[PDB]
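Shown next, in structure tokens, is the structure this report addresses.
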2 protein chains.
Amino acid sequence: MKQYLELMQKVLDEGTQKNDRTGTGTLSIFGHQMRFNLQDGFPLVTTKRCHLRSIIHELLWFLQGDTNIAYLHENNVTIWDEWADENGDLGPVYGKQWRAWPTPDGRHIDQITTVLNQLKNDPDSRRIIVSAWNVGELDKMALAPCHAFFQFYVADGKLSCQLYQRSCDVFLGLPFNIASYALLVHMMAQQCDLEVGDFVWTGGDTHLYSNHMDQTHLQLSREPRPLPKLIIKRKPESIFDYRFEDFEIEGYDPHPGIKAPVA
Amino acid sequence: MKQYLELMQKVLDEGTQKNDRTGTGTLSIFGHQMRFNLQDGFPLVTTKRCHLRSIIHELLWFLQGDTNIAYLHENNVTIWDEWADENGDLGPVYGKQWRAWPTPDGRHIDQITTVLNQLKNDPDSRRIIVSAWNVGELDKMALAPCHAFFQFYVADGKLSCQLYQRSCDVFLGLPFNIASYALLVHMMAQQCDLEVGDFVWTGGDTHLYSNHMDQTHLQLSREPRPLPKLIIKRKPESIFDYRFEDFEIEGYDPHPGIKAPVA
Ligand SMILES: C#CCN(Cc1ccc2[nH]c(N)nc(=O)c2c1)c1ccc(C(=O)N[C@@H](CCC(=O)O)C(=O)O)cc1
Ligand SMILES: C#CCN(Cc1ccc2[nH]c(N)nc(=O)c2c1)c1ccc(C(=O)N[C@@H](CCC(=O)O)C(=O)O)cc1
Ligand SMILES: O=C1CCN([C@H]2C[C@H](O)[C@@H](COP(=O)(O)O)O2)C(=O)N1
Ligand SMILES: O=c1ccn([C@H]2C[C@H](O)[C@@H](COP(=O)(O)O)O2)c(=O)[nH]1
């Protein structure tokens, strides 16, 4: 899409050389914001064929609160295979903090139910927030939360959401992250009987990897196709009762899928 | 400043009439970003006089891990009076989280020290985060964090920082928040022997209170003056050894102040 391609070109223009946690090399900028009005369509990248398959399972996996990748193995999702121990555990990563943030005094906070209740009872609150950044349990996680903080906002009957992502692999991860949270907004809006508003994406270290130039340029050479439309074919009675087959997409006619060496 | 007046202009031209926790009423937008190059000048509003005094004492009060306003009283700083109890306590707010985030098992985490070592030993790190949003203790705070979590970034020997502000009182709060965090960058950069880069301000619910509109129209009718220069007379032993006598602002010739009620 336009905002995505424009970000890639900005990294090429303003990016600085910055070695990463392994020495692969990136072109990096710090501080970026994008806005996706979900009324115009679902923000699924079209300059390369993407798939919601692993995005849906991981989101549902997040919402269940289980940080064991068992569910992903049963459904043939592999994005977490190289980070888990033998048990298949990742620590108190996203799912755990979303549903059971542990307190000092031995309690647990279900942030998802709090947000949903806030959106229903007090949609004007400026405190409708979910944070995966549990400073006290970062050392127990196989990976520090990347998309670690998002907030909801209601106005004119439209539900908006802003995400803060401390680190962004532009070519590989960003199309995945955008689609993931746009899905969450649609799911949250449906359970709150609201319309969808804007998805705001905010990034910290936003970077292209040195070995993604050929794939970047190939994608830049292509014109964005019309955005597709999300089709929820079934309305669950709970935000935690969604099923993989509930989600379809129409009018998604992308360019040939682009493949790079993964993470 | 240009960026500040532009945002104030943006709220008036696109804000939504929202009611708020205080029953005052606000014009509100959601999702905004600003950048301040700190080598250009210190970002202290000029279209209305702002008193750096209270700002400095507040930041030095944060970096001590203290949440009692007793220190703020010693220097006639009253910005946190309407929210403290008789003993001047606000609860586990910004300071408590910065210096001693309480874990579930019982330990405490010093985020200021943590970041200072990350910046010195691993400046390429993309997870240099301080967070004040402690979901496990929000119910104990007299007011949820507004400047809720920020990220540091190092490139080309320059130190940058991005803040996420879930809620922003554009007229009263934002000028303090900007100056406050820009001051922290100058201090972090000094202790890490780095130059100052950008302060990136990101906002969630960004709004103007209904009883501030007349003051806003007055301020918008003024032109920003050249930014002043911050001077730090000394190099303290650490980030926590700063004194109010170490800072001095040079070239700050603002328009006359504009008084307005606090909500
Ligand atoms: C963001 C995020 C979640 N994540 C997590 C994740 C973890 C570490 C990372 N590390 C790096 N360097 N970049 C990444 O973006 C990255 C992403 C993902 C990781 C891999 C794929 C992936 O397999 N991409 C392939 C798969 C193609 C397909 O079959 O659909 C691709 O070519 O697109 C997707 C998401
Ligand atoms: C952000 C932040 C810190 N804070 C904390 C704080 C707490 C609750 C709030 N509540 C609301 N609705 N708006 C605020 O911005 C706000 C700010 C401040 C609070 C007041 C002033 C203030 O009274 N400013 C006057 C000067 C008064 C004085 O100190 O002499 C001004 O000139 O505008 C400044 C900062
Ligand atoms: O540092 C700060 C402290 C808080 N505020 C203002 C913004 C809000 O208008 C107010 C707190 O309102 P709430 O959203 O919590 O209900 O204080 C601010 O702008 N900066
Ligand atoms: O949701 C995610 C998770 C990870 N990454 C990418 C960004 C980084 O390049 C890499 C993680 O490396 P660190 O930022 O943690 O060092 O994975 C994403 O883009 N999105």
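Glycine is no exception: its Cβ is also placed from the backbone N, Cα and C atoms.
Here Swiss-Prot flags B:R21, B:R126, B:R127, B:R166, B:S167, B:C168, B:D169, B:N177, B:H207, B:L208, B:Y209 as dUMP binding site, drawing on experimental evidence. Cβ neighbours of B:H207 (dUMP binding site) (same chain, under 8 Å, six or more residues apart in sequence): B:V11, B:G15, B:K18, B:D20, B:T26, B:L27, B:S28, B:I29, B:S167, B:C168, B:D169, B:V170.
Following the DSSP three-state reduction, the secondary structure of B:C50 (mutagenesis position) is coil. In sequence order, B:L44, B:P175, B:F176, B:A179, B:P254, B:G257 are the residues of the chain that are 6 or more apart from B:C50 (mutagenesis position) and have a CB within less than 8 Å of its CB. Record note (Swiss-Prot) on the mutagenesis of B:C50 to Y: Shows 0.2% of wild-type catalytic activity, but substrate affinity is not affected.
Around B:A263 ((6R)-5,10-methylene-5,6,7,8-tetrahydrofolate binding site), taking its Cβ as the centre, 17 other Cβ atoms fall within 10 Å, counting all chains. Summarising the annotation, Swiss-Prot assigns (6R)-5,10-methylene-5,6,7,8-tetrahydrofolate binding site to B:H51, B:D169, B:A263 and lists a large-scale study or a structure entry as the type of evidence.
Under the heading of mutagenesis, Swiss-Prot lists B:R126 to E and annotates it as follows: Shows 2000-fold decrease in catalytic activity and 600-fold decrease in affinity for dUMP. The number of other Cβ atoms within 10 Å of the Cβ belonging to B:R126 (mutagenesis position), over all protein chains shown, comes to 24.
The Cβ of B:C146 (active site, nucleophile) lies under 8 Å from the Cβ of B:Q165, B:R166, B:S167, B:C168, B:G173, B:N177, each of these being in the same chain and 6 or more residues away along the sequence. Per Swiss-Prot, the feature active site, nucleophile maps to B:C146.
Quoted from Swiss-Prot, the note on mutagenesis experiment B:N177 to A is: Shows 200-fold decrease in catalytic activity, 20-fold decrease in affinity for dUMP, and 10-fold decrease in affinity for mTHF. Secondary structure from DSSP puts B:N177 (mutagenesis position) in a helix.
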Recorded positions (B:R126, B:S167, B:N177, B:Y209) in Cβ proximity to chain A, threshold under 8 Å: B:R126, B:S167
Greatest C-beta neighbour count within 10 angstroms, which of the binding-site residues B:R21, B:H51, B:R127: B:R127
Cβ packing number for B:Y209 (dUMP binding site), 10 Å threshold: 22
B:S167, B:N177 as recorded positions, winner by CB count within 10 A: B:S167
Candidate recorded positions B:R21, B:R126, B:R127, B:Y209, pick with smallest Cα gap to B:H51 ((6R)-5,10-methylene-5,6,7,8-tetrahydrofolate binding site): B:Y209
DSSP state at B:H207 (dUMP binding site), helix/strand/coil: strand
Per DSSP, three-state class assigned to B:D169 (dUMP binding site): strand
Cα within 10 Å of B:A263 ((6R)-5,10-methylene-5,6,7,8-tetrahydrofolate binding site) - qualifying recorded positions among B:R126, B:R127, B:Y209: B:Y209
